[PDB]
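Participant: The structure's right below; bear with me while I get my questions together.
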Amino acid sequence: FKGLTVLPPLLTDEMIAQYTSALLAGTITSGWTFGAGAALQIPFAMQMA
Amino acid sequence: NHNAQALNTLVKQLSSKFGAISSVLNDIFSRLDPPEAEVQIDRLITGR
Amino acid sequence: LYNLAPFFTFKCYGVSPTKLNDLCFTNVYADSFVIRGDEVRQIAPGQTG
Amino acid sequence: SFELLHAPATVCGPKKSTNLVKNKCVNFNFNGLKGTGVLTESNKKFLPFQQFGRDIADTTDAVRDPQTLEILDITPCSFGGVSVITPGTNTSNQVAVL
Ligand SMILES: *[C@@H]1O[C@H](CO)[C@@H](O)[C@H](O)[C@H]1NC(C)=O
Ligand SMILES: *[C@@H]1O[C@H](CO)[C@@H](O)[C@H](O)[C@H]1NC(C)=O
(Lines of atoms letter the chains of each structure in order from A and count residues from 1; the text may use other names and numbers.)
(Lines give C-alpha, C1' and ligand atoms only; values in the text may rest on other atoms or scores of the structure.)
(Ligands and ions follow the chains in the order given, each with its own letter.)
Protein backbone atom coordinates (compact mmCIF):
# COMPACT_ATOMS: atom_id res chain seq x y z
CA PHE A 1 0.00 0.00 0.00
CA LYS A 2 0.90 3.65 0.53
CA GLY A 3 0.23 3.61 4.28
CA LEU A 4 -3.58 3.76 4.10
CA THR A 5 -5.42 0.95 5.90
CA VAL A 6 -8.96 0.13 7.02
CA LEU A 7 -9.89 -1.08 10.51
CA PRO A 8 -12.64 -3.63 11.17
CA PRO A 9 -15.71 -2.57 13.18
CA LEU A 10 -16.12 -3.78 16.74
CA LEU A 11 -19.61 -5.21 16.16
CA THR A 12 -19.91 -7.80 13.41
CA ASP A 13 -23.04 -8.01 11.27
CA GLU A 14 -24.15 -11.13 13.16
CA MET A 15 -24.16 -9.23 16.46
CA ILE A 16 -26.22 -6.39 14.97
CA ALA A 17 -28.64 -8.95 13.53
CA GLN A 18 -28.92 -10.51 16.99
CA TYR A 19 -29.74 -7.11 18.49
CA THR A 20 -32.39 -6.55 15.82
CA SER A 21 -33.90 -10.00 16.42
CA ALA A 22 -34.06 -9.26 20.15
CA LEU A 23 -35.86 -5.97 19.47
CA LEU A 24 -38.35 -7.64 17.11
CA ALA A 25 -39.07 -10.47 19.56
CA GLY A 26 -39.56 -8.04 22.43
CA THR A 27 -41.90 -5.74 20.51
CA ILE A 28 -43.93 -8.62 19.05
CA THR A 29 -44.31 -10.45 22.36
CA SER A 30 -44.64 -7.66 24.94
CA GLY A 31 -45.64 -4.45 23.16
CA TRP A 32 -43.99 -1.29 24.47
CA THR A 33 -43.68 -2.67 28.01
CA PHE A 34 -40.19 -4.09 27.47
CA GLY A 35 -38.85 -0.58 26.85
CA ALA A 36 -39.96 0.87 30.19
CA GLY A 37 -39.17 -1.81 32.78
CA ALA A 38 -40.07 -5.47 33.11
CA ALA A 39 -41.36 -7.09 29.92
CA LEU A 40 -45.03 -8.06 30.27
CA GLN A 41 -46.63 -10.41 27.77
CA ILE A 42 -49.89 -9.60 25.98
CA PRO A 43 -51.72 -11.19 23.01
CA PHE A 44 -51.00 -9.39 19.75
CA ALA A 45 -54.67 -8.73 18.98
CA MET A 46 -55.15 -6.91 22.29
CA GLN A 47 -51.91 -4.98 21.73
CA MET A 48 -53.14 -3.77 18.34
CA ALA A 49 -56.51 -2.89 19.88
CA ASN B 1 -18.62 5.78 -2.61
CA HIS B 2 -17.54 8.97 -0.83
CA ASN B 3 -15.09 7.07 1.38
CA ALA B 4 -13.71 5.14 -1.60
CA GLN B 5 -13.28 8.27 -3.73
CA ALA B 6 -11.56 10.18 -0.93
CA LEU B 7 -9.08 7.36 -0.37
CA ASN B 8 -8.55 6.93 -4.13
CA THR B 9 -7.77 10.61 -4.67
CA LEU B 10 -5.43 10.57 -1.66
CA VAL B 11 -3.55 7.72 -3.34
CA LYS B 12 -3.62 9.36 -6.78
CA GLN B 13 -2.38 12.81 -5.73
CA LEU B 14 1.12 11.45 -4.99
CA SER B 15 1.95 11.55 -8.71
CA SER B 16 2.04 15.36 -8.84
CA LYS B 17 5.41 17.11 -8.73
CA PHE B 18 4.36 20.24 -6.76
CA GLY B 19 6.92 22.29 -8.69
CA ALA B 20 9.87 19.94 -8.15
CA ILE B 21 11.85 18.34 -10.96
CA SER B 22 10.22 14.96 -10.29
CA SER B 23 7.67 13.32 -8.02
CA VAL B 24 10.08 10.55 -6.93
CA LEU B 25 12.35 11.17 -3.95
CA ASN B 26 14.87 8.53 -5.06
CA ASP B 27 15.63 10.27 -8.36
CA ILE B 28 16.01 13.68 -6.70
CA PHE B 29 18.45 12.26 -4.16
CA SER B 30 20.29 10.19 -6.79
CA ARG B 31 20.93 12.89 -9.40
CA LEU B 32 21.32 16.13 -7.40
CA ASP B 33 23.64 17.47 -4.74
CA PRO B 34 22.12 17.52 -1.23
CA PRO B 35 22.13 21.35 -1.07
CA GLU B 36 20.13 21.43 -4.32
CA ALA B 37 17.95 18.40 -3.51
CA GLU B 38 16.93 19.88 -0.15
CA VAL B 39 14.57 22.43 -1.72
CA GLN B 40 12.94 19.77 -3.92
CA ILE B 41 12.40 17.50 -0.92
CA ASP B 42 10.96 20.44 1.02
CA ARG B 43 8.49 21.24 -1.77
CA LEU B 44 7.32 17.62 -2.03
CA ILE B 45 6.98 17.28 1.75
CA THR B 46 4.94 20.48 2.00
CA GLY B 47 2.60 19.43 -0.81
CA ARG B 48 2.00 15.97 0.62
CA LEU C 1 37.63 12.72 -18.18
CA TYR C 2 38.52 13.94 -14.68
CA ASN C 3 42.14 13.12 -15.55
CA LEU C 4 42.10 16.31 -17.64
CA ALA C 5 43.27 19.09 -15.31
CA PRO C 6 42.55 22.37 -17.19
CA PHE C 7 38.76 22.47 -16.96
CA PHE C 8 37.23 25.94 -17.24
CA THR C 9 33.46 25.36 -17.33
CA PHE C 10 31.84 22.19 -16.03
CA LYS C 11 28.31 23.34 -15.14
CA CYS C 12 25.49 20.80 -15.38
CA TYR C 13 21.74 21.36 -15.61
CA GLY C 14 19.45 19.01 -13.71
CA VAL C 15 22.27 16.61 -12.77
CA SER C 16 25.15 16.64 -10.30
CA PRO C 17 28.73 16.06 -11.51
CA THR C 18 29.52 13.82 -8.53
CA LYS C 19 26.44 11.68 -9.22
CA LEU C 20 27.39 10.75 -12.80
CA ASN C 21 29.12 7.52 -11.73
CA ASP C 22 25.81 6.02 -10.55
CA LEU C 23 23.66 7.05 -13.54
CA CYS C 24 22.77 5.54 -16.91
CA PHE C 25 21.98 7.59 -20.00
CA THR C 26 19.52 6.34 -22.61
CA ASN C 27 21.12 8.53 -25.29
CA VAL C 28 23.99 11.00 -25.14
CA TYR C 29 25.13 13.35 -27.91
CA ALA C 30 28.81 14.32 -27.88
CA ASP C 31 28.01 17.60 -29.59
CA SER C 32 31.39 19.31 -29.88
CA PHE C 33 32.74 22.49 -31.45
CA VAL C 34 35.64 24.81 -30.62
CA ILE C 35 34.83 28.36 -29.52
CA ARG C 36 36.54 31.53 -28.37
CA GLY C 37 37.58 31.94 -24.74
CA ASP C 38 34.74 34.22 -23.62
CA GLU C 39 31.95 32.56 -25.64
CA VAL C 40 31.13 30.11 -22.81
CA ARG C 41 28.79 32.82 -21.50
CA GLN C 42 26.20 32.29 -24.25
CA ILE C 43 26.07 28.47 -23.93
CA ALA C 44 23.16 28.40 -21.48
CA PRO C 45 19.45 27.56 -21.69
CA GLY C 46 16.83 30.24 -22.16
CA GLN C 47 19.58 32.79 -22.82
CA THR C 48 19.76 34.91 -25.96
CA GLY C 49 22.76 36.09 -27.96
CA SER D 1 23.01 16.61 -23.95
CA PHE D 2 21.27 13.51 -22.64
CA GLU D 3 17.89 12.15 -21.58
CA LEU D 4 17.69 11.19 -17.91
CA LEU D 5 14.64 8.91 -17.87
CA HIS D 6 14.65 5.22 -16.99
CA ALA D 7 15.34 2.18 -19.21
CA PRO D 8 15.99 1.45 -22.07
CA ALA D 9 19.56 2.74 -21.62
CA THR D 10 22.67 1.83 -23.61
CA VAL D 11 25.29 3.91 -21.73
CA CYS D 12 26.30 3.21 -18.13
CA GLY D 13 29.23 3.59 -15.78
CA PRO D 14 31.25 0.84 -14.12
CA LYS D 15 29.41 -1.32 -11.59
CA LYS D 16 29.03 -4.88 -10.28
CA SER D 17 26.31 -7.46 -10.98
CA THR D 18 24.56 -9.57 -8.34
CA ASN D 19 22.28 -12.61 -8.62
CA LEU D 20 18.49 -12.88 -8.32
CA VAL D 21 16.67 -13.14 -4.99
CA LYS D 22 13.01 -14.12 -4.79
CA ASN D 23 10.61 -13.48 -1.91
CA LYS D 24 13.30 -11.74 0.14
CA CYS D 25 13.01 -8.10 1.21
CA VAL D 26 16.10 -6.82 -0.58
CA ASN D 27 17.68 -3.45 -1.25
CA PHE D 28 18.14 -3.18 -5.02
CA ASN D 29 19.57 -0.91 -7.73
CA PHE D 30 18.31 -1.74 -11.24
CA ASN D 31 20.04 0.41 -13.84
CA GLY D 32 19.98 3.44 -11.55
CA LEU D 33 16.47 2.80 -10.17
CA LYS D 34 17.05 2.96 -6.43
CA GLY D 35 14.55 1.48 -4.01
CA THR D 36 13.68 -1.29 -1.59
CA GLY D 37 11.26 -4.12 -2.24
CA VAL D 38 10.68 -7.83 -2.78
CA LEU D 39 10.63 -9.50 -6.21
CA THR D 40 8.11 -12.25 -6.94
CA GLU D 41 6.93 -14.41 -9.82
CA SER D 42 4.71 -12.46 -12.22
CA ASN D 43 1.64 -13.91 -13.94
CA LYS D 44 0.95 -10.65 -15.79
CA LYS D 45 0.90 -10.90 -19.59
CA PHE D 46 3.65 -8.36 -20.12
CA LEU D 47 4.15 -7.57 -23.79
CA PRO D 48 7.68 -7.90 -25.21
CA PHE D 49 8.11 -4.13 -25.64
CA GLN D 50 6.99 -3.31 -22.08
CA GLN D 51 10.00 -1.94 -20.18
CA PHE D 52 8.56 -1.16 -16.73
CA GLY D 53 4.95 -1.11 -15.70
CA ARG D 54 2.79 1.28 -13.68
CA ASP D 55 -0.17 -1.05 -14.04
CA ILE D 56 -2.61 -0.37 -11.18
CA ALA D 57 -2.98 2.68 -8.90
CA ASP D 58 -0.09 4.37 -10.76
CA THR D 59 2.56 2.31 -8.94
CA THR D 60 5.85 1.11 -10.45
CA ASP D 61 4.80 -2.52 -10.16
CA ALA D 62 7.41 -4.11 -12.42
CA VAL D 63 10.76 -3.58 -14.14
CA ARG D 64 12.29 -5.82 -16.80
CA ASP D 65 15.62 -7.46 -16.04
CA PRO D 66 18.57 -6.08 -18.05
CA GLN D 67 20.10 -9.59 -18.34
CA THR D 68 17.49 -12.33 -17.80
CA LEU D 69 14.70 -10.19 -19.32
CA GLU D 70 12.25 -11.44 -16.70
CA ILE D 71 9.22 -9.52 -15.44
CA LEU D 72 10.14 -8.57 -11.87
CA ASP D 73 7.21 -7.29 -9.82
CA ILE D 74 8.33 -4.75 -7.22
CA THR D 75 6.40 -4.63 -3.94
CA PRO D 76 7.58 -3.27 -0.56
CA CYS D 77 8.10 -5.92 2.09
CA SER D 78 5.55 -6.23 4.86
CA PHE D 79 4.81 -3.29 7.15
CA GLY D 80 2.04 -2.38 9.56
CA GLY D 81 0.88 -0.80 12.80
CA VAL D 82 1.54 -2.02 16.34
CA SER D 83 -0.96 -1.70 19.19
CA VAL D 84 -0.34 -2.26 22.91
CA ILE D 85 -2.99 -3.70 25.24
CA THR D 86 -2.45 -2.92 28.92
CA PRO D 87 -4.56 -3.61 32.03
CA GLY D 88 -3.36 -0.46 33.82
CA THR D 89 -0.25 0.51 35.75
CA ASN D 90 -1.91 0.12 39.16
CA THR D 91 -2.92 -3.46 38.30
CA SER D 92 -0.03 -5.18 36.53
CA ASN D 93 2.91 -4.64 34.19
CA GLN D 94 1.94 -7.50 31.86
CA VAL D 95 1.42 -6.41 28.26
CA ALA D 96 -0.23 -7.97 25.21
CA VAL D 97 0.63 -6.66 21.74
CA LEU D 98 -1.50 -6.62 18.58
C1 LIG E 1 23.44 -9.75 -21.60
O2 LIG E 1 22.48 -8.68 -21.69
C3 LIG E 1 21.54 -8.83 -22.77
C4 LIG E 1 20.69 -7.58 -22.78
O5 LIG E 1 19.31 -7.89 -22.72
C6 LIG E 1 20.73 -10.10 -22.58
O7 LIG E 1 19.84 -10.27 -23.68
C8 LIG E 1 21.67 -11.30 -22.49
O9 LIG E 1 20.92 -12.48 -22.20
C10 LIG E 1 22.71 -11.08 -21.39
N11 LIG E 1 23.65 -12.19 -21.35
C12 LIG E 1 23.86 -12.93 -20.26
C13 LIG E 1 24.86 -14.03 -20.39
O14 LIG E 1 23.26 -12.72 -19.20
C1 LIG F 1 -4.94 2.66 41.24
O2 LIG F 1 -4.65 1.56 42.14
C3 LIG F 1 -5.72 1.27 43.06
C4 LIG F 1 -5.21 0.19 43.98
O5 LIG F 1 -5.22 -1.09 43.35
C6 LIG F 1 -6.96 0.85 42.27
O7 LIG F 1 -8.02 0.58 43.18
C8 LIG F 1 -7.36 1.95 41.31
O9 LIG F 1 -8.46 1.52 40.52
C10 LIG F 1 -6.18 2.33 40.40
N11 LIG F 1 -6.54 3.44 39.54
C12 LIG F 1 -7.27 3.31 38.43
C13 LIG F 1 -7.55 4.58 37.67
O14 LIG F 1 -7.70 2.23 38.06
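Sequence positions for chain B are given in Swiss-Prot numbering; the residues included correspond to 953-1000, in order.
Technique stated in the header: electron microscopy, 3.0 Å.
Positions of Cβ are set from backbone N, Cα and C atoms, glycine also.
Pulled these from Swiss-Prot:
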VARIANT   B:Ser982 to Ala  In strain: Alpha/B.1.1.7
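Give me the lay of the land around each of these features.
Facilitator: Classification of B:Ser982 (variant position) by DSSP places it within a helix.
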Participant: How many neighbouring Cβ atoms, not counting its own, are there within 10 Å of the Cβ of B:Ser982 (variant position)?
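Facilitator: Step by step: centre on the Cβ of B:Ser982 (variant position), count other Cβ atoms within 10 Å, giving 18.
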